[PDB]
Amino acid sequence: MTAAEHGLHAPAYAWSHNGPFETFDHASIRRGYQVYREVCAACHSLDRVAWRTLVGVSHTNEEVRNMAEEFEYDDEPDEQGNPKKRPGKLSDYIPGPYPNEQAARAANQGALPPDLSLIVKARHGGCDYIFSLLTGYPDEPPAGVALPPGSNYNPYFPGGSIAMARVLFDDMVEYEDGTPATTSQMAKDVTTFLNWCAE
Amino acid sequence: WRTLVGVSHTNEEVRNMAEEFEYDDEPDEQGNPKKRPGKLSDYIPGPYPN
Amino acid sequence: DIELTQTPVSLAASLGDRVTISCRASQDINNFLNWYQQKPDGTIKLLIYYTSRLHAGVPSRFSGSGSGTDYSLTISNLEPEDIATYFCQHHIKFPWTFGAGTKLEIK
Amino acid sequence: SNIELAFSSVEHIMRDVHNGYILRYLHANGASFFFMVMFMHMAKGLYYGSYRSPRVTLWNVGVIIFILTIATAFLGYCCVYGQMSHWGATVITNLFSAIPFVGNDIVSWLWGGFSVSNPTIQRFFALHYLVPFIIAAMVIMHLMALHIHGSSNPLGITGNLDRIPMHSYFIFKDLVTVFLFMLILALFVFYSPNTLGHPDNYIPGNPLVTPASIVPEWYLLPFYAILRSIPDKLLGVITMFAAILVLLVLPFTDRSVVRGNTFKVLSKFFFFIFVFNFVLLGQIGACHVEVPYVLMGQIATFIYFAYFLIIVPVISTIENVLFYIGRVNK
Amino acid sequence: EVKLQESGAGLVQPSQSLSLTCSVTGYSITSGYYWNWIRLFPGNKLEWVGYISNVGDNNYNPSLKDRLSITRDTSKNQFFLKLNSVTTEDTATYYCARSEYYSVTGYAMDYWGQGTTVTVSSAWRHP
Amino acid sequence: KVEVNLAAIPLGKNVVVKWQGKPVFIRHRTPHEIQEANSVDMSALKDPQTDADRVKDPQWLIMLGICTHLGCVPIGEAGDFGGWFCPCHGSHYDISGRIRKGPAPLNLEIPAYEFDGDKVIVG
Amino acid sequence: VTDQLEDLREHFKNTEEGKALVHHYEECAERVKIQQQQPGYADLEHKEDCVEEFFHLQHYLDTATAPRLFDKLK
Ligand SMILES: CCCCCCCCCCCCCCCCCC(=O)OC[C@H](COP(=O)(O)OCCN)OC(=O)CCCCCCCCCCCCC
Ligand code: HEM
Ligand code: HEM
Ligand SMILES: C/C=C(C)/C=C/C=C/[C@H](OC)[C@@H](C)[C@@H](OC)[C@@H](C)CCc1oc2c(O)c(OC)cc(OC)c2c(=O)c1C
Ligand SMILES: OC[C@H]1O[C@@](CO)(O[C@H]2O[C@H](CO)[C@@H](O)[C@H](O)[C@H]2O)[C@@H](O)[C@@H]1O
Ligand code: FES
């Protein structure tokens, strides 16, 4: 197997949750949720994560209740059998951006953005791979590489040709706590949030 | 629908009966919902949605 | 025997432009028409088949289209050099027959 | 077990069930440990000549248990319904399509349809629940066979002159390894629970896409390599099953007059050649079908079979003679 | 790669027989498709002579059917052309060609031999 | 039965669609690919079959994406023969879907199908 | 405040090893740029690319920036 086909090996970053006695950094998880909401959520679902699980991990009960209510969910039909909607509650699962796979692909030139609830456990490399991918888009592909129309070059992705373009750029998000929102900081925070979503 | 075949009606008769009703089909390439006529594999539809 | 009539019957043209040859069969051939290229040195290659299908190695500038009894072979430009005779043949029924030909030259 | 609910129900166990992740990681890592210990149990038997008379029946029942355990583990893996589950289910059930004439019918029967689908997963779970009970009954049969002759020992000679009761001595000696086993299993379950698994199984099964990264469960790798070594469908399947069944020829190919390898130089050497050859077979299985792995796998496959059919009988015969001429003189 | 190599006497005397051979390599004559013979007259106009299918069946242009005999040799993977009682009318450059066949697109001669100029003359040539 | 819009499929592009639980491969073959498909000697094939006996329209390769060895789905535009590669035990298929190397005994199966305007119905 | 990973990567592209690696990639890039200008480049089937050279460079950078990056982040 050629290097390109395998994908560049993701290096080992010093995640603060690495190590037998280490917990996740919950401030990083909290910040990572914001990155997910403002950037990733437009194309990525988080179907296996229930609103209530964020409580006591990265947000207060009140904060999650307010976030859940910003969305609409199907309620039980009224006394006449007509369909009706209701605001979200703690028991609901975080809603995805698309109603179905067809819509998802139509919004991404035929490609389907995978659910990210388990992405950290579903990829060799875990946090290192996710982080390296998000921060590994060069401005241009290496010489001699013909990139299929609609594709983007990223050495860490097997084959080098990925349907997702670089989405993280400096200061695109305004961190509630004052942390400078650099590309690597956002990648670090969102990856930590995604590791918590998976585990 | 298929169970009526060879019991009370012919394949042709049941197919015509099934096609008089509309059932949910897979959404189109845009993700928009769409309908289709019933087939032998479908179950006889009820008068109420809920 | 079906007979095809090519036109213009061997007419020259300039390199800085396009050209459009045509074939007309004495009968309905139903798109079963191919185009061949006979280079000056004698070598003959297949250019187009089934009215519009391009053969391997032929430049995307070669079009070719039609139906019923009238067909064509449209080119985008003669650059670098496509100077040779173009023949058309139907294969709807046996025996197969070819056209008169159309020798393309420079002005 | 419904194909549309299976993967999510395991996630429900991981997320919603109190201590569910502990149950799941214990069950998954437990299966790997079951195989590592079983490999060691079988290897001990091989080394000490445990398969030799009067324990042939004990050995044969053990081979049956090995087959049932592999089958059980396969059925369980299918229940997760991840990407490896769907494709492992597809490939393994397809092994039967190699049976001439009726092969395709057997596969369609196992599937309960056109392909691995709802009928398949639901029956696999029902069967996964059943086989462990059949294994328990075979273990009882294994113990009955062991009981009439007792255990052998590292010297390979009679143990009738000096016995000690199981109680206290071996009850407490077994406890030492029980705690060591639990300690190591806990390290994996709590600190590195997915190391022995495949990331692709965290991706729901998709009937239209077989991932390029597909790899069998580690304990199946040596057998997978043996199958891959044969460039023919039928012979590959036959050879792979033969790799398990060849264990049954050992009581007959071991020509030695003494039981076990403790006092045998050449046998000890070749036993370790066999052990590392098995590990190599597993490593080859984890590699792509490329040069020079193909040839290496074919040679290691030959060595695997040669051990039972050629090396053991030839070496054991040489050693019998060596023991004779090395002392007797005339 | 597929190659059609033509050979044979490119000079025959009137009333005699024209024998041409087409040596095919890189593709078996019995595998499939049609193996043709076509001619290009001096006035620069093509005419389909006939063929021999991969099964061994013939199909001759009725304009020559009574004179030609297209045969083949499986062992050598080559087909032949035989035109009886030649006339100056038969003077032309002869070509052998493989004709593909797909149910939707029909026939198409994709591979062509280099061609052999045959002259029906009374002239003598050292054989 | 299942319908697919051929007009939406560009030149050198592969499309996979479900039919009776199995994936159906559809490729809009380029002129170069078509020549490659019909220019291989049968002697080099364990399951000898012409490209014409496998496709109705040389431009449209339609077949079941089920490896004939043990049922895996071969990966498109991969392998050493310009076609498909099965990652399960290493079978290689060419641009016509014929088996070229590996344990698989037969070429990828061609399902019954018919053309209708700018679409094809498989079944 | 610019990206911390970008800063670290720029720093290491300047070390002796970093410069040799960029040089090797740049040399491959130029060679490829020339091959493309040649007639009939679209028909070669053996077109060289610089993925391997780029990988050597990136691997070196990753080996140096990976253990240092997080100390710079929050
Ligand atoms: C179908 C399946 C076929 C069977 C598959 C075979 C399974 C592969 C083997 C599994 C691993 C277990 C290793 C083998 C176990 C050793 C067996 C044994 O009984 O060894 C006894 C031996 C020394 O004992 P003695 O009694 O002869 O000492 C004389 C004292 N006077 O003890 C020794 O000499 C020391 C033991 C050295 C351990 C070797 C470990 C290497 C294992 C590699 C595993 C790593 C995998 C990634
Ligand atoms: C920082 C927010 C985001 C994160 C964390 C993220 C993460 C990921 C990850 C980990 C993958 C999987 C790659 C693999 O298969 O190994 C992926 C794929 C993909 N993402 Fe995102 N993504 C984000 C935002 C976006 C956005 C905003 C879009 C839509 C504009 C998008 C579109 C896609 C697509 C189309 C794919 C499929 C790539 C392929 O398989 O070729 N992503 N993303
Ligand atoms: C669920 C699996 C199994 C269980 C619970 C089991 C249990 C036992 C127990 C309790 C003993 C006596 C103590 C010991 O020597 O370890 C024994 C002995 C033995 N077992 Fe097993 N066994 C299993 C599988 C196997 C397999 C797979 C084989 C062979 C293929 C096998 C072959 C033997 C033999 C030959 C002995 C005699 C060892 C000697 O005394 O020299 N067993 N087994
Ligand atoms: C209803 C119950 C049924 C049908 C039971 C069937 C049991 C069959 C056998 O057990 C006795 C069988 C599991 C055993 O063969 C001796 C194993 C060594 C088979 C090893 C095995 O695994 C693979 C695997 O795991 C995969 O994962 C994704 C993928 C695989 O290819 C890509 C394989 C594979 O190619 C082989 C040979
Ligand atoms: O589909 C994305 C589209 O963007 C382009 C613009 O030139 O690609 C450039 O930007 C991508 C975004 O990170 C890079 O991945 C890519 O390597 C770069 O050339 C198009 O080429 C591409 O189709
Ligand atoms: S299943 Fe494709 S090679 Fe075995």
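In chain D, numbers come from Swiss-Prot; the residues present are 56-385, in order.
Structure determined by X-ray crystallography, 1.9 Å.
Using N, Cα and C of the backbone, Cβ positions are placed for all residues, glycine too.
Feature annotations, reproduced from Swiss-Prot:
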| type | residues | note |
| --- | --- | --- |
| BINDING | D:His82, D:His183 | heme b b562 binding site |
| BINDING | D:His96, D:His197 | heme b b566 binding site |
| VARIANT | D:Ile122 to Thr | In strain: ATCC 44821 / 777-3A |
| MUTAGEN | D:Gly131 to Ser | In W7: Causes respiratory deficiency |
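Structure with Swiss-Prot features highlighted.
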residue	record	DSSP (3 states)
D:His82	heme b b562 binding site	helix
D:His96	heme b b566 binding site	helix
D:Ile122	variant position	helix
D:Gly131	mutagenesis position	helix
D:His183	heme b b562 binding site	helix
D:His197	heme b b566 binding site	helix
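For D:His183 (heme b b562 binding site), the same-chain residues lying six or more positions away in sequence with a CB closer than 8 A to its CB are D:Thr127, D:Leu130, D:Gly131, D:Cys133, D:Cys134. Put simply, D:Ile122 (variant position) is 15 Å from D:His96 (heme b b566 binding site) when counted between their Cα atoms. Checked against ligand 4, the recorded positions D:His96, D:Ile122, D:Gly131, D:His183 give D:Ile122 as the ones with a Cβ under 6 Å from it, listed in sequence order.
The separation of D:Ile122 (variant position) from D:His82 (heme b b562 binding site), Cα to Cα, is 19 Å. When the neighbouring Cβ atoms lying within 10 Å are counted for each of the binding-site residues (D:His82, D:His96, D:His197), the highest count belongs to D:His197. In the vicinity of ligand 3, defined as a Cβ distance under 6 Å, the following of the recorded positions D:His82, D:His96, D:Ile122, D:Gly131, D:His183 are placed: D:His96. Counting only the Cα atoms, the space from D:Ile122 (variant position) to D:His197 (heme b b566 binding site) is about 14 angstrom.
Neighbour count (other Cβ atoms within 10 Å of the Cβ, all protein chains): 14 for D:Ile122 (variant position). Taking all protein chains in view, 20 other C-beta atoms sit within 10 angstroms of the C-beta of D:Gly131 (mutagenesis position).
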